[PDB]
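Everything on this sheet refers to the single structure shown next.
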Amino acid sequence: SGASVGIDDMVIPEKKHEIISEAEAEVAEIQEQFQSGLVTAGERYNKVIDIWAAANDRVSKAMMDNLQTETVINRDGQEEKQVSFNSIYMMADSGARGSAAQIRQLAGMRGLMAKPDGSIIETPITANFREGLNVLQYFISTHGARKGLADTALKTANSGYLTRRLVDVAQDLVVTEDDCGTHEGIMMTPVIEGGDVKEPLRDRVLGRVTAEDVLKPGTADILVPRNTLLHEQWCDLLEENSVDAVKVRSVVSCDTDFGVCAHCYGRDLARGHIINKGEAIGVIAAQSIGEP
Amino acid sequence: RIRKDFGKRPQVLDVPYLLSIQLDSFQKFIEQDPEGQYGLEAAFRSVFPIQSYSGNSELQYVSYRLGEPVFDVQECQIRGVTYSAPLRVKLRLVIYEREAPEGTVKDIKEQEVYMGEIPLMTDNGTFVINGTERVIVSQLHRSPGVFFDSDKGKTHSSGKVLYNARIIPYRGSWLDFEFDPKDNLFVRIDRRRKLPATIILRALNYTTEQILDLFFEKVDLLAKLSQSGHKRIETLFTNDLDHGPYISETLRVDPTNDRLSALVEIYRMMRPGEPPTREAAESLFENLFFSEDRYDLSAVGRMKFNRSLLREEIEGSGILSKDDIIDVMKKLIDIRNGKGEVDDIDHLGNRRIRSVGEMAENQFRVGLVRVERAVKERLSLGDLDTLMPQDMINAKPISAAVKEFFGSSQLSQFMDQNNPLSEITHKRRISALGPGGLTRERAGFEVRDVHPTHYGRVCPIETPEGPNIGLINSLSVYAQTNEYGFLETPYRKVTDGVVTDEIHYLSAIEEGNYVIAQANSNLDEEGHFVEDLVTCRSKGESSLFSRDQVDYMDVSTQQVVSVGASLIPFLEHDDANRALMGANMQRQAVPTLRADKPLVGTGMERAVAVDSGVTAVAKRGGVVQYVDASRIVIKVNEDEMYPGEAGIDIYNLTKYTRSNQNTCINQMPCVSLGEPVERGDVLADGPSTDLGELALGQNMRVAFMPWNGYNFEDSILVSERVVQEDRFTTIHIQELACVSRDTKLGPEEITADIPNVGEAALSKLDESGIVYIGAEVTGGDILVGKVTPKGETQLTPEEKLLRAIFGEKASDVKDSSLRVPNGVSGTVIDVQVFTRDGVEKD
Amino acid sequence: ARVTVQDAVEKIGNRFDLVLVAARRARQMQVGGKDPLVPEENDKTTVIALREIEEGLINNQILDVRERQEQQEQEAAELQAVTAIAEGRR
Amino acid sequence: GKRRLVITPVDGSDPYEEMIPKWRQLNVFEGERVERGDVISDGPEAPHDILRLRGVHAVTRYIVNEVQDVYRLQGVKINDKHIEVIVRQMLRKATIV
Amino acid sequence: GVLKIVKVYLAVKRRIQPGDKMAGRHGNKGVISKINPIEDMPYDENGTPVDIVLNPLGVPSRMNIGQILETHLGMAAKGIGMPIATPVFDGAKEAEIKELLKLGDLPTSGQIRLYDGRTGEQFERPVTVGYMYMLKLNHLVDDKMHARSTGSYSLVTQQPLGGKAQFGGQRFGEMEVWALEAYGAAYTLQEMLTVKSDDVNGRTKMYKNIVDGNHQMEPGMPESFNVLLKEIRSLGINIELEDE
Amino acid sequence: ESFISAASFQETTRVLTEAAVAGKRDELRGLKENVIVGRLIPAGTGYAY
Amino acid sequence: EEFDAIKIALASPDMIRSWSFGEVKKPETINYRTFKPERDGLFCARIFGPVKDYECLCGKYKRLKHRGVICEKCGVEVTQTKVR
Amino acid sequence: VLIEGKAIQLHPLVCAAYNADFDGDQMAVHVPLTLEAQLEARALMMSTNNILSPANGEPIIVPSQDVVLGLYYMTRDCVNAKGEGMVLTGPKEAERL
Amino acid sequence: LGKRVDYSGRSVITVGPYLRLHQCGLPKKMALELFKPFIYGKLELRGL
């Protein structure tokens, strides 16, 4: 690649001096109304945030817009080791590493910090690392840097408490046979009127053999066999014209003593076929929702 | 070589002594020669006069004495003994048969008695217990005083500024004068002794025409005071008096066994009961005692008393008349009308530290009064005139609580000897851990962070990353603590436009009361200010406008950075995140052979190696005699030129020696022989430093460019040429030792002449028991020859069968030497042999 | 990846089955010596070392499967009966 | 604040009335044929409350989909069949009135 | 019960070895894994092998760009033969350094032509070369290579321990048990409970099975289970086992 | 139905007394009921079917 | 081999009397001298069995010649240290 | 596989599963003894068989930093065209889209 | 709840481009320690 770094490789977008112009217009009218006595200090304490917090997001978007036109092989960055790489855009677009927030601290501005209490610093710190931050402007940057390793000191502890309850119960929920003895009538009919108010999804019907022969509108030879699997494409046909009740073998509709057959379930998800006899859907189901 | 400089911003003052805090404070406790009776004398005023009244016995204290230590100085380092010096106090005991020290006949008295023995301070200022030196670090806590907090719920009550009044003396009493309507008035005493407050004021001489007749007019929330008095509809005055009106007899009605009567009832609360023969069974606690006064003659509880309350009445309260209950209730109403006395919880001006000087006091008192529980036990066994000398006071008890502090506490840790620079920084910190009452593990989101008031006080950068963030910190460069506790920082004063170059040290107490401007503010000649919108602050609140409001400005801009984070090149280009990850790792450095000063610097690396006391500093002029790479001797000209008569002051140059964390602390002679040297001249450079500045690592070239995958995640390849020059060589050094025992079989001995069947144990051991220095082999050999007979020098028949196959040669004694443990071996440094020396060995 | 491993899971409509197919039989081949293995030496793994081949492994015997056969208790009842196996020295 | 009985449904017999704090957000409007067990307000719902009517085939689908709601806003995708296997376990018991 | 004491030091000259960590003052944490030979090591025009090749993979997330004024300026300071005094929050400037970079040797931007020692073709777009102030942090012994196979065992507990000469066994935490049950295994789960820890008479017999090239039979009854029968027996309650 | 089940979780001092009186012959059908005794897992790879 | 079902039932003094061989009355444990347990003590060998392999507490039977024979003076059988 | 050194080399593409970096971490390794477990280690314990995600169904193992860089480089154009024409001589600029 | 494994290893983690998706590298000396009871089983059958 031959990627490197230089003193002139940290160029700054010309769009920066275009977004600050509209910002200065508001700043040049926030102290003027303050000296008069018609605007309380508190009124201008929550207004400076509703203008700078949106000025540090548009600058990052206006930059990448240029690194995808006349040139893209542009090389930025500095000289350290981590996981990123040179070409501040080539790696950000490849989906490797580099969020718009991090990049902002190299070609854009510094952004807005936060007080130890909960408020936000008045005067922003536009001064970038390029020109160097002032002594006073650097004193505030240390306040918002304490919120980083304070909001993740809970998830890194032990988020496996969720799986700590399911496993110690569904430890006996394992496939016992292939075919129980249930017919096709008494089961579970997943209606299309579910959720908070009415927000259906292909997730439920995703992978599950139908029971009864649903008579769907259309020409002859259109009905669905009462003994066939369900694929992602097969479901797209159901949730298109039916919009009614669909009889399908579910888990809670199993007619056996402790356990659930393969038909009443559906796909394996881990691979690309029907669940095999032995799949502990009572243990894996606990970790599949415990790790996220 | 021309030196081109850029910025300068001249300062009116330089960086104060970094090791000034842990030096003067400890010199205000011992009090041996300088002062007379102040520091140490105060410790004998608490314990004495110790009175175990059992008839006619009394012990009075006179004075102290500090003579000679136990033994030699250079002898307690090879046995593990805390170098200290015993004390001598005067005792005056009297027997029932009238035997008090005052005459020469029938009056015995001893003056010299040495029992207790406290450690001392040397040069730098570090103690030494059990060989390993110990260092005490001061902690931060909230200074005891009268504050004002809040209280949840209620939303319909009274109290002080807000609600429940919360004061914190030190142990005395938690006076609570809250107000709960309905019926019973809510008033506590020490814990939760609930009782009607309508009879309390009655005891302090107050009729029913004072508190509920001249106060209910401005507030009708006295439903708790108009209950006992029972002042319903206007009726016949006399003949209708209750508890309130009358005082002595008082109304005698109550749904219970006992009966209330104001005065003679305050004790009836405790069942069963007893006659009023005890007029002072608890009232003698809220007067002449350490209850009220939070310090000696209110030297600490003064600023936080007369400033909020009214005035002050004696060290305590007094007899019947108590001005400690009236001067507090007048505040609950004063603020209730309109005042403004709010105290900030997370305020530096309300929290001070306790240096080693203060910690040496409270820890010496608890250890001295410990013998009190032993001087009474030996009294019951005492005869007549034999219990006068040191037959009562014991040395062990008093020398127990003193040795368990300088080696077993939350403020006593081992000094980090990983880096001479990391040494001073270790003591340049203030842990937020300590007392359980002044420090809790509760969720303090607005405390575990940095406050705007820390500007110049504590560096908001140098903070240990991790779960313990915000708690542990560090002191700034221009941050020094006085004899009080709070941190004091220089601040130039101004008065309406004009500015004075003279600085002014001020604490954090008045830091919030006054306004401080900015250093980077424009200024043209002392007299006129060049701005109408001065960017200043006002206690965690950046103000604006007005130029006459200010009175102090920042003289230096370095007051924000610490003493170790100011050596890094270009701080304005570094983020607060990496600025810390580069400091916490810097203290984990290690002295290397190839050490050189960085090409670029700030000019603060020199001042570090000086105050730290790493390089040798001469204290007298004169030429140099020898310049050995292990010992340097300088002869002075104070005595006549004589081969055996002069000021011989040999400078012991520490060669390859051990360390607290197996590091390398050596010095290299940088001065030649012949050239005269004077005070300030360096004799030998320190371990990780050249000429006397920084020089922790080194500089190499680099072809900055990725290498086909091999450098995936933090992976780095290194050229072989670097290894060829072995520039990265660190000496670890371990510690081995062989101990001889007196086994029942027979005490073994160490000697070169061993009756072994081999020769491998003879090749090394040849110097009569010991072995020569410096060599080379591998792990699993012999270091010290050992001859320990086994099986009572008696072989077994069945055993002779095995060795009869592989050469029959079974000797009585074998070679049971200490073999090298698994891992990596190494050369030997020194060898010590103490074959029952004539000294005082245990 | 490995040799003939994905071919054993596609030939039959199950994965958990293939496990015991080359488990309770493989470990049984070692505790029974090597004579019980009547098939030819053709179906055997290959280990490149010192210009020769050793070991044996498995996963190459699964060919003729069936449903119902023997229980599960006799698998190691008459197995260790016909052959004792041990270890002796000269 | 509002009174009634959480939108008291009027039948052909004798209605009922209770009380409820104003800290409740409205969800269902007027002219809606709602039965017992169907969430009237917002957020979670008492499983024991809807148990009186929903029964099994209804009370199960609710608790399963409700959990799939919080994981829906996150961005991660997970099949609801991983919950229908652990909810059935709560269908092993049945008290007798 | 001691005659005399003999103290013997043990100085060890620990040399550079792939496994330690290196970090300067900026926070460029790294680790050596493979030593790059000199043969396949590219150089400049005059022929100067690279002392150490860093890693240009990771910058935007650090946000600590400032060591640039130490690399470029450090190179020009060598050619001119002068110390640079730069205070805090001030000092040199982009325009000031650029003017100084005019001298030195020949370059002025920092990017010098690098010739490949492998293929021979010059690398497209020259890279930067200068001096960086790094540091070799001490190698903690808490990350030393440890491995255990056989050791001593307790009496009532009967579990793998770890003495001095012998290493310690990694305790198979419960956190790794459920992760195995998800797969739906079997024998690989009962082993991490019996022979490989609790079971004693099943541990010795197994050791005499992989020595002759055979196979280990099925484990027996755990020791922490056969003692519980007695532990509960002394609680006024009788317990008895039973087969089919 | 099993007594060792609730014993391996919450409330164990109760199930050991309720099953002792009537005498419940609990069979190995669960999961954690096996890990404590030591035997082949009653599921996954090895199941009745 | 393996384990099947488990049976649980109350314990009766008649059953506990079977496993037990006697009753302890002397709180005394063992001796620090000859390291021999006290007679009818806590660690008594009369009921809990021998301390060492194939040997009583006194010293009547030491050699392995005695596969297992109770003593007329001690009253302790001859077994290993496992039955403890 | 045996390799000269005192460290455990891990696959770069599988780092997304162990979510760990090579900055100085640490990992323990277990070794199966029984043959039965040795078979299961190549049945479901192996990584070549667990490519998809059990939760949803999307491939969990995907290019990281370097493996994706080499692909995105070779697969690069220039876009920004005009329209469509004969174009037989004149332009011919590298490999633009 | 926790049973210590009789056979386990641990060391620093590094990278290896030579490795495959289904391959993993490991220390040299560690190989002898881990498979100790196994290495002796083959040495006897051989000539070593």
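Numbers in chain B come straight from Swiss-Prot, and the residues shown are 10-228, 320-942, in order.
Per the header of the entry, the method used was electron microscopy, 19.8 Å.
Positions of Cβ are set from backbone N, Cα and C atoms, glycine also.
In the three-state DSSP classification, B:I561 (mutagenesis position) falls within coil. Sequence-distant neighbours of B:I561 (mutagenesis position): residues of the same chain at least 6 apart with a C-beta under 8 Å from its C-beta are B:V661, B:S662, B:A665, B:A676, B:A679, B:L680, B:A683. Quoted from Swiss-Prot, the note on mutagenesis experiment B:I561 to S is: Resistant to antibiotics salinamide A and B.
Secondary structure at B:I569 (mutagenesis position), as computed by DSSP, is coil. Here the residue is the original one, while Swiss-Prot reports the published mutagenesis B:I569 to S with the comment Resistant to antibiotics salinamide A and B.
Note on B:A665 (mutagenesis position): other Cβ atoms within 10 Å of its Cβ, all shown chains, come to 24. While the structure shown retains the original residue, Swiss-Prot records the mutagenesis experiment B:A665 to E with this note: Resistant to antibiotics salinamide A and B.
Where Swiss-Prot documents B:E813 to K as a mutagenesis experiment, the accompanying text is: Disrupts the enzyme's active center. Cβ neighbour count for B:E813 (mutagenesis position): 26 (other Cβ atoms within 10 Å of its Cβ, all protein chains included).
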- Message: Using DSSP and collapsing to three states, where does B:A665 (mutagenesis position) fall: helix, strand or coil?
- Response: coil
- Note on the structure: In all the protein chains shown, the tally of other Cβ atoms within 10 Å of the Cβ of B:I569 (mutagenesis position) is 18
- For the mutagenesis positions B:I569, B:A665, B:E813, which residues show a Cβ-Cβ distance under 8 Å to chain H? B:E813
- Quick one: of B:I561, B:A665, B:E813, which mutagenesis positions have a CB closer than 8 A to some CB in chain I? B:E813
- Task: Kindly assign B:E813 (mutagenesis position) to one of the three DSSP-derived states: helix, strand or coil.
- Result: coil
- Query: Taking just the CA atoms, what is the gap between B:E813 (mutagenesis position) and B:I569 (mutagenesis position) in Å?
  - Reply: 27
- Message: Using a Cβ cut-off of under 8 Å to chain A, which of the mutagenesis positions B:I561, B:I569, B:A665, B:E813 qualify?
- Response: B:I561, B:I569, B:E813
